[PDB]
Amino acid sequence: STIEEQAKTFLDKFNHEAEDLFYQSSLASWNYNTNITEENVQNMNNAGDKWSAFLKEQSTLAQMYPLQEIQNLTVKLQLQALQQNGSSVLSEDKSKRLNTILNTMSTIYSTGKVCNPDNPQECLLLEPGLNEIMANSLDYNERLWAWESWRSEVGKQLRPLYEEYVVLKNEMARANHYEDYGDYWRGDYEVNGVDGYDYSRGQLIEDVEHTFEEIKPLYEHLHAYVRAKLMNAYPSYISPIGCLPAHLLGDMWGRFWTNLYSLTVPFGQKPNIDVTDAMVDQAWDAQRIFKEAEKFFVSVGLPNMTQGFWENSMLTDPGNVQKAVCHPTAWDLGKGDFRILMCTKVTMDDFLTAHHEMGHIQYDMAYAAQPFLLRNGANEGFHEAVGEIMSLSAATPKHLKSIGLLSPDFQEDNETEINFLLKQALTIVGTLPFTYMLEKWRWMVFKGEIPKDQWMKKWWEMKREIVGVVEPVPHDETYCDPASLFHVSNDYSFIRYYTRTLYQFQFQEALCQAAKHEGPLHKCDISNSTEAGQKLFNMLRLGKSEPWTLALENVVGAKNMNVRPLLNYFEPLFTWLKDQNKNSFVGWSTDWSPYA
Amino acid sequence: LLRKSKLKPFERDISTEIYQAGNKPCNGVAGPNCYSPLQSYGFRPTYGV
Ligand SMILES: *[C@@H]1O[C@H](CO)[C@@H](O[C@@H]2O[C@H](CO)[C@@H](O[C@@H]3O[C@H](CO[C@H]4O[C@H](CO)[C@@H](O)[C@H](O)[C@@H]4O)[C@@H](O)[C@H](O[C@H]4O[C@H](CO)[C@@H](O)[C@H](O)[C@@H]4O)[C@@H]3O)[C@H](O)[C@H]2NC(C)=O)[C@H](O)[C@H]1NC(C)=O
Ligand SMILES: *[C@@H]1O[C@H](CO)[C@@H](O[C@@H]2O[C@H](CO)[C@@H](O[C@@H]3O[C@H](CO)[C@@H](O)[C@H](O)[C@@H]3O)[C@H](O)[C@H]2NC(C)=O)[C@H](O)[C@H]1NC(C)=O
Ligand SMILES: *[C@@H]1O[C@H](CO)[C@@H](O[C@@H]2O[C@H](CO)[C@@H](O)[C@H](O)[C@H]2NC(C)=O)[C@H](O)[C@H]1NC(C)=O
Ligand SMILES: *[C@@H]1O[C@H](CO)[C@@H](O[C@@H]2O[C@H](CO)[C@@H](O)[C@H](O)[C@H]2NC(C)=O)[C@H](O)[C@H]1NC(C)=O
Ligand SMILES: *[C@@H]1O[C@H](CO)[C@@H](O)[C@H](O)[C@H]1NC(C)=O
Ligand SMILES: *[C@@H]1O[C@H](CO)[C@@H](O)[C@H](O)[C@H]1NC(C)=O
């Protein structure tokens, strides 16, 4: 008779009404994603259109039942989730125009044409090609040519559209009750109605800057070391003191510094830990490694998954007779259906990614009891930290030796630990400044503190200082340097990777504290304790039922993100690097202008 | 799935109507603040156990 009962009835009808349509759309998408053909595209399009129409109709219907009338907090969360997604508060000739802009941006990103040094025969694409060239090619001229050409292609082509796109997005943000697009994106990390656990949208920036200022010294020491390594690798191009060339380091965008391991390996005379050679001796296959990962998951104290997963999985290349996009995904179709789509080639990285995907599958299985609107997990950093901690705790020499792939003779030495820690740090800590700088620049652009005529210079000014790299070729307001990235042109938030790392390490430490294990936590072997499994499972089966602060307190005992576990993990590398830089200055000089 | 007066033991009620969840008269089409009972099931061979 009251408002609360009406809301409860509406929600309990809505869940059962929407489950079928969501299942149909997901099944159509999965069917397309392995048997690519035009009819599958049409099926996906019509199913998604029906799902979107139903969602928008339900969102329009749910406008009643004012939120201050409803007292139950879960009903408030469900109503807010229903009201937010599917909202279309915008005038005509703008929504369709925005959709056209977005799909044109996606198409132009998916089709890049450099066409070699004026060679009509071949026009390289972002498939194995120019990116593969930047992966491994010791040639300054070729790297510089590709580096400038790619941005010249996706520069003035995409530069004018970004201004009107951000203008329209800010107009939409003004239309609904918000501040701007930056505030709209930051609103995900929000808690209200609960004391001691309420988290606003203003403390996130303060926490991020505090964590970055705490992180800085280790990153700057690693930067000095890699500068010296590049200096004895690349002669006459690296300034004694200053920044680094952008195109030389790592990948195309410099996000991951993984490809510098060979040029920066310290005392790497000893054989690598990788066990991809021994796999052929036992004639391993995808089924074997997936079963081993399932056995590890069971030994942790968690159930193994249903026979339907084994029946409907796609854990092998279908062959030339089928058209399938090969990329590891973990689909949860609903109604008790879970399946992984991934090709395997019997290699160590495949062995790690099997565990990485199985972690997500188990997390999806865990929270399948909450209502539909709260089935998705907590703050989006959790869903990657839970999948990354298990990959972290599965590549240790102890676990490999226990499994049997490692020979029971390779003892551990200081140099092997140093090599492993540097290999980890080349990808774990390297991306933090890049993500921080990109997200900060996007936030300033969204807020409007940077005038349009001041673009393309303050961005590089941030690059010359925060990260410590310098453009090799001067750039003006005709190019859009932060536009060649996949996520910029596809309208995806980027802070999810800054909070992914910290959280993850925290979890690991807490888990490695549940199972009594001495020594450095960088070699932890959580594979037999049942207390750690209970600690993880007591938080896994929650979804969006409690604020993420409460879950964080449940798992580790803290109240917010902290950076101490990461430095605890990387302390030996910090000490060795400090002992190594006995004759090299640490820092950079922004005044250096090699391009002149 | 939507009916008051929980069934007494061993009784069957084949009576499709329009649920009056709300405070307004409701005749024919449910529409807003009004629902229809007897939701379906759905069944596929790939459904989970
Ligand atoms: C309410 O509305 C919001 C926004 O509209 C929805 O938020 C979306 O949530 C989904 C679910 O996480 C997000 O999907 C994620 O996309 C990431 C980006 O991947 C893109 O790029 C890759 C290539 O690199 C493509 O293959 C891919 O198709 C995407 O185009 C993925 O990386 C994420 O995958 C993660 O999990 C899987 C396991 O499932 C891992 O295997 C992956 O490695 C990865 O860790 C994920 O798929 C989506 O981006 C969100 N939208 C936005 C705008 O951010 C809400 O879901 C919605 N609420 C509902 C529907 O209830
Ligand atoms: C806000 O609304 C939700 C939804 O109704 C409330 O959660 C509900 O809590 C009751 C218990 O108070 C649950 O009842 C349970 O039913 C099972 C049926 O087998 C029974 O075995 C249990 O012993 C219990 O009686 C009910 O299931 C649960 N609803 C859902 C969807 O899980 C919640 O309590 C409300 N908030 C507050 C503060 O009360
Ligand atoms: C891939 O898609 C094609 C095209 O739909 C499928 O071929 C159809 O298969 C069904 C039976 O499942 C037949 O009724 C159709 O006549 C077929 N059409 C054509 C054009 O061949 C094919 O079976 C799919 N392969 C899968 C799902 O593995
Ligand atoms: C976790 O449990 C597994 C299963 O008992 C242990 O694996 C055994 O290790 C011993 C030592 O070499 C072998 O003799 C057994 O054959 C292994 N069992 C199986 C089923 O292969 C593993 O050592 C345990 N890990 C820890 C850290 O206690
Ligand atoms: C995991 O699979 C094995 C083999 O089928 C089975 O014996 C075991 O009970 C399974 N684990 C759980 C928790 O059901
Ligand atoms: C590591 O151990 C080796 C001997 O195993 C020792 O010589 C060295 O001083 C230690 N410390 C390092 C390499 O920083």
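Note that chain A carries Swiss-Prot numbering, so the residues on display, from first to last, are 19-614.
Determination method: electron microscopy, 3.2 Å.
Note that Cβ sites are derived from N, Cα and C of the backbone, with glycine treated the same way.
Noted in Swiss-Prot for the protein shown:
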ACT_SITE  A:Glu375  active site, proton acceptor
ACT_SITE  A:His505  active site, proton donor
BINDING   A:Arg169, A:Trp477, A:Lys481  chloride binding site
BINDING   A:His374, A:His378, A:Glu402  Zn(2+) binding site
MUTAGEN   A:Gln24 to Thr  Increases slightly the interaction with RBD domain of SARS-CoV-2 spike protein
MUTAGEN   A:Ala25 to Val  Increases slightly the interaction with RBD domain of SARS-CoV-2 spike protein
MUTAGEN   A:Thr27 to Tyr  Increases slightly the interaction with RBD domain of SARS-CoV-2 spike protein. In sACE2.v2.2; increases interaction with RBD domain of SARS-CoV-2 spike protein; when associated with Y-330 and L-386
MUTAGEN   A:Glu37 to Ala  No effect on interaction with SARS-CoV spike glycoprotein
MUTAGEN   A:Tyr41 to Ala  Strongly inhibits interaction with SARS-CoV spike glycoprotein
MUTAGEN   A:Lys68 to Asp  Slightly inhibits interaction with SARS-CoV spike glycoprotein
MUTAGEN   A:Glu110 to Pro  No effect on interaction with SARS-CoV spike glycoprotein
MUTAGEN   A:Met383 to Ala  Slightly inhibits interaction with SARS-CoV spike glycoprotein
MUTAGEN   A:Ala386 to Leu  Increases slightly the interaction with RBD domain of SARS-CoV-2 spike protein. In sACE2.v2.2; increases interaction with RBD domain of SARS-CoV-2 spike protein; when associated with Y-27 and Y-330
MUTAGEN   A:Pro389 to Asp  Increases very slightly the interaction with RBD domain of SARS-CoV-2 spike protein
MUTAGEN   A:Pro389 to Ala  Slightly inhibits interaction with SARS-CoV spike glycoprotein
MUTAGEN   A:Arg393 to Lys  Increases very slightly the interaction with RBD domain of SARS-CoV-2 spike protein
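Locations of recorded Swiss-Prot features on the structure.
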residue	record	contacts (Cβ under 8 Å, 6+ apart)
A:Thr27	mutagenesis position	none
A:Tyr41	mutagenesis position	A:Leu351, A:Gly352, A:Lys353, A:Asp355
A:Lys68	mutagenesis position	A:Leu39, A:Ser43
A:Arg169	chloride binding site	A:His493, A:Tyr497, A:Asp499, A:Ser502
A:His378	Zn(2+) binding site	A:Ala348, A:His401, A:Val404, A:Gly405
A:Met383	mutagenesis position	A:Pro321, A:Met323, A:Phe356
A:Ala386	mutagenesis position	A:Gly354, A:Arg393
A:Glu402	Zn(2+) binding site	A:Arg514, A:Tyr515, A:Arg518, A:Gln522
A:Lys481	chloride binding site	A:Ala264, A:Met455, A:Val487, A:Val488, A:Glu489
Remaining residues near the recorded Zn(2+) site, that is with C-beta within 8 Å of the centroid of the site residues A:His374, A:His378, A:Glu402: A:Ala348, A:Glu375, A:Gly377, A:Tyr381, A:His401, A:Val404, A:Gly405, A:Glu406, A:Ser409
8 Å Cβ shell about A:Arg169, A:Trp477, A:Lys481 centroid, chloride site members excluded: A:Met474, A:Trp478, A:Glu489, A:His493, A:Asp499, A:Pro500
Among A:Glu37, A:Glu110, A:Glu375, the one of these recorded positions whose Cβ has the fewest neighbouring Cβ atoms within 10 Å: A:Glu110
Count of other CB atoms lying within 10 Å of the CB belonging to A:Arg393 (mutagenesis position): 17
Chain B, Cβ under 8 Å: which of the recorded positions A:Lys68, A:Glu110, A:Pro389, A:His505 qualify: none
Distance from A:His505 (active site, proton donor) back to A:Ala25 (mutagenesis position), taken between C-alpha atoms, in Å: 37
Candidates A:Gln24, A:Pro389, A:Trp477, A:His505: member of the recorded positions with the richest Cβ shell (10 Å): A:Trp477
Using Cα positions only, nearest of the recorded positions to A:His374 (Zn(2+) binding site) (A:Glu110, A:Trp477, A:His505): A:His505
Top Cα neighbour of A:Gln24 (mutagenesis position) in the set of recorded positions A:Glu110, A:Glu375, A:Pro389, A:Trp477: A:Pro389
